[PDB]
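Have a look at the structure below, then the notes.
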Amino acid sequence: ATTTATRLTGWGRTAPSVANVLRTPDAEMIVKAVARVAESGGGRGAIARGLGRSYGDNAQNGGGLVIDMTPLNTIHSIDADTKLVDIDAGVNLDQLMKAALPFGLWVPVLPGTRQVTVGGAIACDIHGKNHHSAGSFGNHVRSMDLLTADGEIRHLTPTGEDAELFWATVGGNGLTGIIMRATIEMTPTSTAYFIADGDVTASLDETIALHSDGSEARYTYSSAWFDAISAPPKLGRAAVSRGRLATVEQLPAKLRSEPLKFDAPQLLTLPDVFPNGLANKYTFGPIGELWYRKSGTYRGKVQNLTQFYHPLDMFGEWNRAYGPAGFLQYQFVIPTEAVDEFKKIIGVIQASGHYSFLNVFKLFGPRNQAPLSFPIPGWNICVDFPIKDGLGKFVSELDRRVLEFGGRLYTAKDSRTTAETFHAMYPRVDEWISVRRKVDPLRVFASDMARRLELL
Ligand SMILES: Cc1cc2nc3c(=O)[nH]c(=O)nc-3n(C[C@H](O)[C@H](O)[C@H](O)COP(=O)(O)OP(=O)(O)OC[C@H]3O[C@@H](n4cnc5c(N)ncnc54)[C@H](O)[C@@H]3O)c2cc1C
Ligand SMILES: N#Cc1ccc(CNc2nc3cc(C(F)(F)F)ccc3nc2C(=O)O)cc1
Ligand SMILES: C[C@H](CO)OC[C@@H](C)OC[C@@H](C)O
């Protein structure tokens, strides 16, 4: 319906740029705009935008066009027999999860928030708590319809012709065109619940040992919080949450009558029940230690999505802190075999004088064939630093460390890394760029990130 000049940032609310934002529920209108941008030969180009949950500058285009895809949110079909869903790129994973449950179907890859679009999920090739067993979002896309620079709509599949373009679009950050529509293969489920095992470790060595002892193959889902502030040996201690989807006979009789129902997110969160924090005189001593170890250690606990998958939700408004501004989100992965190198990076972080509380630790499994896919088999870490003197130059050093240890950064979280660091981290970038130049010779699709990371 409308085109509007708008100041656009990522979720991190940093590096703002003004673009013409097109918001239409009409698909033929989206096709026309891309054809109009291409008629000039790609003036300053266009880029799709979803829900803006990426922290960086991948979903903005200063002095150019941004197409909002959220109004394109029709669920065309769900089929329980073939396990397939046909949805527009603008549907979000919360919406899809809600719609698919009554069929006994599960969204195969869920990120730490359900507010992301299908287009957004494919474009960043998002990963979730179950990566080691299921791969990333791209692994589960059976087909997609891509609007290219030439104004045509190409029907892509993971195998067969245009496979190269499919796998370039996966993790392509919108730089091969606009995903309009997609078929996802879902995971069959009989309940909307998990069976969980909790474990708490005392150190980083202990956290690594737990992930290396072969136990990870017993759980489809697995992730941890870790201590990034304490000095060794407390550095790297973890609360690990692992589990699998439950069967209906594994549910208590109470919940057996509605196995696939989703519980309404509660009104009262912890900040509302305890306004003045959780800490008491015991918290930071040996009794405090024992309490966390006991509460974080359990076997066969039945949990809903909110409990098992979104454990930050109970903590309400407290620590993000004031928002995602002003904090710098930083995520990387170090190859599995590089255990000593990974241990070094963690030590570098704690000695930096930059303090992160909100921490994710997860061991990734095998990678996919997308040349710009973020995930590789290894140690995935997410940290959250308050913007503060010396931070920029510190994370540049972290970049060097990650790069040197065979790892990489994640575009969905980045806003500040250099093109050189990035290109070295992604050794298949030239291969990907070649594909991009075949499908968009005029640079009809472009973004701040494309220009910054020299993927243009
Ligand atoms: C609280 C929080 C938790 C998170 N947890 C995780 C996690 O556990 N795992 C993980 O992998 N990520 C995570 N993320 C990052 C998030 O999953 C990605 O940034 C995701 O891509 C956001 O989707 P979106 O619809 O908001 O896309 P946007 O941020 O709006 O766009 C991001 C990129 O996708 C492209 N894009 C969007 N729609 C389309 C389309 N229709 N066609 C072509 N390209 C398109 C854009 O061009 C842009 O390059 C998290 C983010 C937040 C804020
Ligand atoms: N402490 C803590 C904590 C921090 C973040 C979250 C949920 N957010 C995320 N959770 C994430 C979870 C993973 C996982 F590895 F588990 F898949 C990977 C990346 C993630 N990224 C984010 C993000 O905020 O960008 C939950 C608890
Ligand atoms: C988002 C992710 C669950 O998919 O959470 C990871 C960390 C915070 O573990 C959860 C509990 C043990 O804190």
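Chain A is numbered as in Swiss-Prot, which gives 6-461 for the residues shown.
Cβ coordinates come from backbone N, Cα and C, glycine included.
Among the features that Swiss-Prot reports, FAD binding site is placed at 53-63, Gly117, 122-125, 129-132, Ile184, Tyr415. Sequence-distant neighbours of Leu56 (FAD binding site) (same chain, 6+ residues apart, CB-CB distance under 8 A): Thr75, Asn97, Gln120, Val121, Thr122, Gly125. In the three-state DSSP classification, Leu56 (FAD binding site) falls within coil.
Feature annotation from Swiss-Prot assigns domain 'FAD-binding PCMH-type' to 19-194; the stated evidence is sequence analysis.
Cβ contacts within 10 Å of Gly17 (mutagenesis position), excluding its own Cβ and spanning all protein chains shown: 22. In Swiss-Prot, a published mutagenesis experiment is listed as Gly17 to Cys, annotated Significantly less susceptible to Ty38c inhibition. 34-fold reduction in catalytic activity.
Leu368 (mutagenesis position) falls within a strand when secondary structure is assigned with DSSP. Per Swiss-Prot, mutagenesis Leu368 to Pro is noted as: Significantly less susceptible to Ty38c inhibition. 7-fold reduction in catalytic activity.
The DSSP secondary structure for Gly17 (mutagenesis position) is coil. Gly17 to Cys appears in Swiss-Prot as a natural variant; the accompanying note says: In strain: TRC11; Ty38c-resistant mutant strain lacking Rv3406, but sensitive to moxifloxacin.
Looking at Swiss-Prot, you'll find the natural variant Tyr314 to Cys noted as follows: In a spontaneous TCA1-resistant mutant strain, but sensitive to BTZ. Within the same chain, residues at least 6 positions away in sequence whose Cβ sits under 8 Å from that of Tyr314 (variant position) are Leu115, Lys134, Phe199, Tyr226. Classification of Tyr314 (variant position) by DSSP places it within a helix.
Here the Cβ of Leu368 (mutagenesis position) has 21 other Cβ atoms within 10 Å, regardless of which shown protein chain they belong to. Here the residue is the original one, but Swiss-Prot notes a natural variant at this spot, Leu368 to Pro: In strain: TRC12; Ty38c-resistant mutant strain lacking Rv3406, but sensitive to moxifloxacin.
Non-local neighbourhood of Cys387 (variant position): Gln334, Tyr335, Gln336, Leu363, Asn364, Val365, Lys418, each in the same chain, at least six residues away, with C-beta under 8 Å from its C-beta. For the natural variant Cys387 to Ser, the note given by Swiss-Prot reads: In strain: NTB1; BTZ043-resistant.
For the natural variant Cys387 to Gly, the note given in Swiss-Prot is In strain: NTB9; BTZ043-resistant. In this structure, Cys387 (variant position) is part of a beta strand by DSSP.
Annotated pair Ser59 (FAD binding site) and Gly17 (mutagenesis position), C-alpha to C-alpha distance, rounded: 8 Å. Closeness to ligand 3 is met by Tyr314, these being the recorded positions among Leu56, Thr122, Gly125, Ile131, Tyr314, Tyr415 whose Cβ falls under 6 Å from the molecule. Around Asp62 (FAD binding site), the same-chain residues six or more apart in sequence whose CB sits under 8 Å from its CB are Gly15, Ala20, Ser22, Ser420, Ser452, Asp453, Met454, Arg457, listed in sequence order.
Residues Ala53, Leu56, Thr122, taken from the recorded positions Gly17, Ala53, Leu56, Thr122, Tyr314, are distinguished by a CB atom under 6 angstroms from ligand 1.
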